2 protein chains.
Amino acid sequence: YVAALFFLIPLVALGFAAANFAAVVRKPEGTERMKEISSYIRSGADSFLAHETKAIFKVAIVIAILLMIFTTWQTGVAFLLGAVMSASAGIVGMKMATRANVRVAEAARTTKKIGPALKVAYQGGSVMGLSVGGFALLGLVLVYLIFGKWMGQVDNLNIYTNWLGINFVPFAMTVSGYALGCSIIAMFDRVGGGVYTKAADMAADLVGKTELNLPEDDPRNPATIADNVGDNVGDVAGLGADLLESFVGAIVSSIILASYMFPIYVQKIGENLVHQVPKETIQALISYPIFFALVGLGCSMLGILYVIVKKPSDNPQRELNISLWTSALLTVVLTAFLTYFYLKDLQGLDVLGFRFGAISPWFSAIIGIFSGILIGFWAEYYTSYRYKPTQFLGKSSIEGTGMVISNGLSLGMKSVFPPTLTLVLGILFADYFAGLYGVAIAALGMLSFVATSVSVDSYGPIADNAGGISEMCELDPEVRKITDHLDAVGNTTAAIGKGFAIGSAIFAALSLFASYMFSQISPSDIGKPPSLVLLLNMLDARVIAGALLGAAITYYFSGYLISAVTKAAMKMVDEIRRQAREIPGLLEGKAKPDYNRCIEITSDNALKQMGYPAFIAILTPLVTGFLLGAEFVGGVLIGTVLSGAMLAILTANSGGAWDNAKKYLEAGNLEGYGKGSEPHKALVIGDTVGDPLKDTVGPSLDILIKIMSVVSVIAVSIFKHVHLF
Amino acid sequence: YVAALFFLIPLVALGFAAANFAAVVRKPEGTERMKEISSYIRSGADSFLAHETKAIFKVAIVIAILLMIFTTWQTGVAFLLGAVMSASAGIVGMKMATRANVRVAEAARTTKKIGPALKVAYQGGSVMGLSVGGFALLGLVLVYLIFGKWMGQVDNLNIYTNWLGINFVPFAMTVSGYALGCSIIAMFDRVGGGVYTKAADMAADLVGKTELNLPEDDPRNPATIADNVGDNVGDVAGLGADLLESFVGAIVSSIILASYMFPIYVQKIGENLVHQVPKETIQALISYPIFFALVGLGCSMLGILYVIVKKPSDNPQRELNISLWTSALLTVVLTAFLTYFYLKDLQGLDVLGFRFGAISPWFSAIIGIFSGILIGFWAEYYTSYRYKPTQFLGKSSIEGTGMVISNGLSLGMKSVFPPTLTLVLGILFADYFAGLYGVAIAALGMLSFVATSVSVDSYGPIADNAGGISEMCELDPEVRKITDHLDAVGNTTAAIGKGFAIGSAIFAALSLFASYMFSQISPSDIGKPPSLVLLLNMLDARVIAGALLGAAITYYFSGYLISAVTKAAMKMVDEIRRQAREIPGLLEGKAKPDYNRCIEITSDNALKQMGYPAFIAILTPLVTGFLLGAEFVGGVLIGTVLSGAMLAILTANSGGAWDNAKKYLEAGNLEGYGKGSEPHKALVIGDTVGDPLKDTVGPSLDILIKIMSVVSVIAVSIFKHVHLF
Ligand SMILES: [Mg+2]
Ligand SMILES: [Mg+2]
Ligand SMILES: [Mg+2]
Ligand SMILES: [Mg+2]
Ligand SMILES: [Mg+2]
Ligand SMILES: [Mg+2]
Ligand SMILES: [Mg+2]
Ligand SMILES: [Mg+2]
Ligand SMILES: [Mg+2]
Ligand SMILES: [Mg+2]
Ligand code: NA
Ligand code: NA
């Protein structure tokens, strides 16, 4: 059937990724010295990611076994699968970037043009994007085919009850396991890599620029290699796992909602249950987001393929925007026909929230897509120095450091309102068209072109690394200016991707609130009306107290991450000072600095600290649940969603703005004052403040929300009646 | 009756305030220079507060008229009354502090002991505390006696419906007007004063300390007078209006809840309304928080008098802590007998949430008190340099400025979890004992000794001013050390007071959620069960979207305040640079700097910016309500409560910790590095970052929550059915 043809699409995506890999590795590579340093970075990155992968997969096996014990084994299986998929996305991403980075450098060096570097960098990110979409939908469609069709978990869709008292739906619990795996792995990865790269970058930039008057990425600085290796580890793999888990999060959210919808919407007539919605419609609504995601992936492929070729323009940001726009538009247009034809005659839609026929989920999809796009636009507005706010931030450096920090935090706080409002109208309209299912599908719509988003976002770290390499070998300033252009653009794309992630996370979070309320239902209370189930009252003390708690947990989470960064950051600062002092000829370029120490500090600290956050995210709903019940947990999830929603956008836009303001002054756009000036130092301090926020605190929330909510959805059946207080 | 005797108590409080005023003003003024500078500061402060009071009272008259039009005239009357009360608290506070600071300075100069300065400063704050409690309970009891007893608005307590379709309860609407007045005035005052003092302080500290190597509060600096005048305007009057409005907020919250409880708790038996709770019980529960607050005031008076007459010890923090502890304890003990005797035989307790007899609200009160105290303890822990976190923050300055900022924000975020948890258990337990009424009374309990809290908190600005004056006139360093001690202590007390404020604000916010749900009921819908009324479903799209929006509004609010500060801050920085450049002999102490310009900048900017925030706080529930209904507004209130709860504590504790870390290094507690070193500059920058956060952003939230929630509670009856979408 056509099903197999759609099953080909992720495989074609993987093939495209491998093709781009081959195309980029084909590049001639700059210099033997460049190859050497790049090989060093490869060694460090591969090492750290190896230790990471080891520990995280150990923990993943443990958790998976625990799931197979306390739930269905299919849960643990899908868990391991998704784990492998996300981890593989990370590994492929890094292994690609580490080799891809040199090509950009040589391109900009020889051609002295932005075009080539832009192209190779874009292909570099493309590999990772296609890897993300491909892996996600591959694992997903594997779960779907194997567990849903062969085992017939989509067949029954009735409320079950295994031992220990957990009320579950087989397929729902399975995909729950999948998404949970993805979330845990993503969290571990990006926390570790995050702390690593941010400690390294903070120390390097701070001491190097402000305490030694060294240029950015100077080989005299023993911390620069740590910065680049960190860029390869954190800003890359973490992003892949992140947006993969966000994509999966949205789709699996839709699937769970749809699946739980069927056995619940019964009408109790004289002790007889009457299914108000037929099984066929439900199954169709279960398969719908998968085929959706496949089509979206395809369109993303069309867009990316169109871009990597094409007549290269002198403006990269415009090109990437064209990529996203074309991918999104194609996605919309094809989704129209997909939605119309697939859901043509089901008749049972009117009962479960469909207002305007069967074209409703396409409308909700459009809502999600347009929402994501607007988020991108706003993010770019607040972070790029081509506009007012970042220009003001950079220009404000004349007044001091305190002004940089203050106006930075202010910018962060102000930049919250537009995408949040966009999300509000998004939720309201999606709910208007197709209700909760509409919201769940809108979450997917925002990330329907996840491949292009991940690509455009991953385009940045390659540029940053290319700059780091360009500075180390003392090249023509054309290389540095081009690479700085690409790097600033990348910094914008990061903020954009973050916005997408947190938005989709929020829609999916609402849908997961719905599913969470559904999951509480036992086979005995199957007759209860849907309206009485979907009820999470704020005036209940446990619920609002829950919200407050969850909020505080999010904030303390952020604080813990920041502290974790500042530890190795400080230690490395002291290390840089000590090396600059005790090594003669180091600052004169007549003595090679000890990079391995700087590597060791952040590596050790990251490996040590990385454990706690994920464990907290997993155990919180458990302990709060067993202590105070399900309502309290619902509250916790709410507060978490809100506070995470705010802090993510804040940190993202603020950090991006700070960095791009630094790069703004570094481009000499501010008259008189330059790289060695005091305002430059102020913007540098600002950037070092924004670093642990934008690349460690921000996304960790968008993961934490989904993992915590899914854990809650799964475990709720236990402490719903087995709560202590 | 005994009622008149209790009505005497606030008058005795005012008398005590006047007595302390006379006692302190009798103290000797140091030197003609001190008198001159103090007269200057007095002139500036009185001027700014005059303009402020003028504009704010114009707006207040307008709003009051609007209330008299669209609601009962009693609403507008009580509005004006409360307005006058809060404003008067501010005016008295400032007018007292401005004179007290010299007494403190001269005391520390002559005696070279901590005791005297501590005592006179404490009496200085005492005047303001007694002014706050006194004014609040005076206006409140005036409303009670006049509108409740003479007019008989406590008599009817039936659901009414005036023109325009607003369903109201007379007394409830009245005290709503009262609290609203207090909130609007407090907001205006502390926003204006906040921006004023913070721009000045930021510029002064930054340029003075780090760019000129000048000592803090050096007369060579043209911005120091602006800083001191600001301390008198912002940190004083703003605090008075703030905590007065918080006190009033809690009490009026209880009153509104209790009042609305009667016509709502009817049982519909065959088209017949059956009051499940008698009127006597309801009225008793209405009077209860007032007499509660009166007793608390009395106990506060006992504590304060005990301290001011006590034998002065070399340790101030211990003395203030003893004050708070004794006040709280006395409050508890007397409240026990009050609660037992007053609520002896009411019969209606079992129906409306009272679990353990009639002693329940005393238990909830104890919960609130202990909660507030614990908040104080945690605040002191995180902010004082006598403990680990602030010490680490100060010591971290060796690693750079970015580390100071990062660890500061980290401290802020981490310090959120303990008092939030305290508030969670507080809410849960209060609800366990006496439900929503329990929570509402707990809000009062936390601030039962509001006089002592305001006193202890206001003790600080006087000390800070004493230090500024001592430095300006070039005195013995022992004076500076004493005043620095007292000032750091003051900085701790500030954080404590903020914690109290936001806590009480949150409890009262829950109770106001309840009252908000109550207010929607029309006379036709009077028969509806209480359980179905108290329902705010999160899964409703409007509600969660509301939460997101409100959250974003809180964040953008904070951002706007920060920006407003940074405007005049930057302008003043440029002014200081310009004066230092163009005025010869300025830095040599041979030319008097132009302070009036620095005054003018912050004055103009503050007067300009102060308008918007209050207007937003008032208009948001209106526009969002008319647009999307009552549920959406409920959501907005939720998100507002949560985000405000987090940001307030964050900014407060972070700012306090930063400041006391600066003071920690300035005391030479960090070996080797001193006032002129680079780590000192780092801590200075950190302090300038924390300044606009803790003294402009923080409390503004605790006001915004209550003003917005009250406005919503009042206006809800209109757009509940006259909503556009
Ligand atoms: Mg950097
Ligand atoms: Mg980097
Ligand atoms: Mg770099
Ligand atoms: Mg960057
Ligand atoms: Mg950085
Ligand atoms: Mg200061
Ligand atoms: Mg001050
Ligand atoms: Mg001062
Ligand atoms: Mg201070
Ligand atoms: Mg300050
Ligand atoms: Na994610
Ligand atoms: Na207040």
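Residue numbering for chain A follows Swiss-Prot, covering 2-726 in order.
Cβ atoms are placed via backbone N, Cα and C, with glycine included.
The number of other CB atoms found within 10 A of the CB of A:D190 (mutagenesis position), across every protein chain shown, is 32. Among the mutagenesis experiments that Swiss-Prot reports, A:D190 to A is described with the note: No change in activity.
According to its DSSP assignment, A:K199 (substrate binding site) is helical. Within the same chain, residues at least six positions away from A:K199 (substrate binding site) with a Cβ under 8 Å of its Cβ are A:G231, A:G235, A:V566, A:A570, A:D692, A:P693, A:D696, A:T697. Taken from Swiss-Prot, the feature substrate binding site applies to A:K199, A:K695.
For A:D202 (Mg(2+) 1 binding site), applying a Cβ distance below 8 Å and a minimum sequence separation of six or more within one chain yields A:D228, A:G231, A:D232, A:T689, A:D692. Under the heading Mg(2+) 1 binding site, Swiss-Prot lists A:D202, A:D206, citing similarity to another entry as support.
What Swiss-Prot records for A:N229, A:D232, A:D465 is Mg(2+) 2 binding site, and it gives experimental evidence as the kind of evidence. According to its DSSP assignment, A:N229 (Mg(2+) 2 binding site) is helical. The Cβ of A:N229 (Mg(2+) 2 binding site) has 32 neighbouring Cβ atoms from other residues within 10 Å, across all protein chains displayed.
Under the heading Ca(2+) binding site, Swiss-Prot lists A:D660, A:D688, A:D692, citing experimental evidence as support. Using a 10 Å radius centred on the Cβ of A:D660 (Ca(2+) binding site) and all shown protein chains, the other Cβ atoms total 29. For the recorded site, A:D660 (Ca(2+) binding site), the DSSP three-state label reads helix.
Listed in Swiss-Prot as a mutagenesis experiment, A:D703 to N is described as follows: Silences the K(+)-independent activating Na(+)-binding site. The Cβ neighbour count for A:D703 (mutagenesis position), using a 10 Å radius and every protein chain shown, is 31.
Proximity note: of the listed recorded positions (A:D190, A:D206, A:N229, A:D703), A:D206 have a CA within 10 Å of the CA of A:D688 (Ca(2+) binding site), given in sequence order. Under the three-state DSSP scheme, A:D465 (Mg(2+) 2 binding site) falls in the helix class. Put simply, A:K695 (substrate binding site) is 10 Å from A:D660 (Ca(2+) binding site) when counted between their Cα atoms. In this structure the alpha carbons, written CA, of A:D703 (mutagenesis position) and A:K695 (substrate binding site) are 12 Å apart.
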